[PDB]
Amino acid sequence: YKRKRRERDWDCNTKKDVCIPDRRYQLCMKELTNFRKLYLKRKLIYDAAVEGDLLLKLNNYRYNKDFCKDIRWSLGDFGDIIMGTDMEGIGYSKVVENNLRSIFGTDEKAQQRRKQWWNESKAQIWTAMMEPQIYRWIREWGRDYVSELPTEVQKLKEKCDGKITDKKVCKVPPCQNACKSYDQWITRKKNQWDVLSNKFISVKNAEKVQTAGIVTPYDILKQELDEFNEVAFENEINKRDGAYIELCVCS
Amino acid sequence: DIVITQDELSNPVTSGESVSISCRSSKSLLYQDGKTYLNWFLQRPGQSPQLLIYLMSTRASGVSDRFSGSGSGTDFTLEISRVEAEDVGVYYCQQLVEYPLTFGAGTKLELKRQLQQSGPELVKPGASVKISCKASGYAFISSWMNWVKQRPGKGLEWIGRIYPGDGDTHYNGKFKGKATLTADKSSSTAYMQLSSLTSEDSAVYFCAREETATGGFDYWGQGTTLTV
């Protein structure tokens, strides 16, 4: 039972260094909370089963790019927990990390064993549902903003339009509430990209990152989607774009 | 200036006897989005206003399911089914089509058988006394603080509203010069300083938090008694 997306946004309050998507919050690890390596592949295969199955029902049983995205981000989230590279750990996702420790060992080399095991298993686990963690979350946040933009602008066009030689954004009570409601969205989206983009730089710079196809937080959305413009994205998120001036500015 | 008027309840209402209060505007309360903007409140005999029904039929959370919001968009009606002794009081409507926000005269009812507002204030004529409204919620920066003027034995007069986030102000034309609407952010406190007092100004004043997302006035204060 995965709640419909855009019913919960990325929460930057729990960990203020990085914002966590709600999809990762609802990641089903329940069996991982209960040689051992082959014993661990089974417990993880159930969680990889339920998860990939529920996300499809969340997708209205449809086969489309949106579904393959939800499987992909959910797949990599598993690796970050199994490798110990997960930045989400809060509540019982800390418990999974501690469970895998006594299973994989805590030794200095044992951090290297986790990667090897997830290197072979990943080709399997992927089928059971049907790159650094921050790099993936910029791909997911990017797909959020592009499908959340036309809705907010649409809800605004209904309540604010027409010269009724001045705009409805002054003297019309319903429109002035609609404009502030837009402010909340574009504010959260701005404060989000603030936190998340720094986590991209604090990783790429502090850890050796061999992927040079993305040197900037902008480059992720540039390779993820087509009609993305670097300039326009800056204006929209700063509320200076040629829309939010024509709606919500009375002068 | 939009006209609003309500009817009077002629006979004392027996408990459980149903009833319907009717509201009539002078203008279509529908909007460009095809939504009828309207509200229905109830003031307990001794309490602050409480929202019941908003956006025509849509019910307010916490309000009993037996209050109906029907309307044709210039003609609206509430409905009290199996009326309760708690509901005895005065009911008001609100219309959002354009400023000023106008609350109707109100309809009586018979029994047949939060926000921190500043304390009372008594000052000479021609004075100015700021009064506060303290909202503990962090929505104070994201909400609309509305101010309301309750004269003794009278309906509601909307003074204006201020949004602490961008510091916007909407002023009722009547009070255009008599109101000073500020807001404290750091302590999340709203302030209203009335200009040089006239004897007419003696009345209780209420603040109403409006969610920027719904837009109903759910949260009201204990009141502020002002005396000349």
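By Swiss-Prot numbering, chain A shows 219-252, 267-362, 386-419, 422-508, in order.
Method on record in the header is X-ray crystallography, 4.0 Å.
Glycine is no exception: its Cβ is also placed from the backbone N, Cα and C atoms.
Swiss-Prot documents A:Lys273 to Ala as a published mutagenesis change and attaches the note Reduces erythrocyte binding. Among the mutagenesis results in Swiss-Prot, A:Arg274 to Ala has the note: Slightly reduces binding to ACKR1. Reduces erythrocyte binding. The residue drawn here is the original one. For the published mutagenesis A:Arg274 to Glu, Swiss-Prot gives the following note: Abolishes erythrocyte binding. While the structure shown retains the original residue, Swiss-Prot records the mutagenesis experiment A:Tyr293 to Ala with this note: Slightly reduces binding to ACKR1. Among the sequence features in Swiss-Prot, the mutagenesis site A:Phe299 to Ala is noted as follows: Significantly reduces binding to ACKR1. Record note (Swiss-Prot) on the mutagenesis of A:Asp339 to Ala: Slightly reduces binding to ACKR1. Under the heading of mutagenesis, Swiss-Prot lists A:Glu340 to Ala and annotates it as follows: Slightly reduces binding to ACKR1. One entry in Swiss-Prot concerns the mutagenesis experiment A:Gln348 to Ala. Its note says: No significant effect on binding to ACKR1.
Cα of A:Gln348 (mutagenesis position) to Cα of A:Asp339 (mutagenesis position): a distance of 15 Å. The most crowded of the mutagenesis positions listed here (A:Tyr293, A:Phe299) is A:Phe299, judged by how many other CB atoms sit within 10 Å of its own CB. The Cβ of A:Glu340 (mutagenesis position) has 7 other Cβ atoms within 10 Å, all protein chains considered. Most buried of the mutagenesis positions A:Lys273, A:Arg274, judged by other Cβ atoms within 10 Å, is A:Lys273. For A:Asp339 (mutagenesis position), the nearest of the mutagenesis positions by C-alpha distance turns out to be A:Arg274; the candidates were A:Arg274, A:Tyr293, A:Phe299.
A 10 Å cutoff on Cβ-Cβ distances gives A:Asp339 (mutagenesis position) a total of 9 other Cβ atoms nearby, all chains included.
Comparing Cα positions, A:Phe299 (mutagenesis position) lies closest to A:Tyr293 out of the mutagenesis positions A:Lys273, A:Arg274, A:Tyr293, A:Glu340. When the mutagenesis positions A:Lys273, A:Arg274, A:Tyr293 are ranked by how far their Cα is from the Cα of A:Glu340 (mutagenesis position), A:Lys273 comes first. For A:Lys273 (mutagenesis position) paired with A:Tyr293 (mutagenesis position), the C-alpha to C-alpha distance reads 27 Å.
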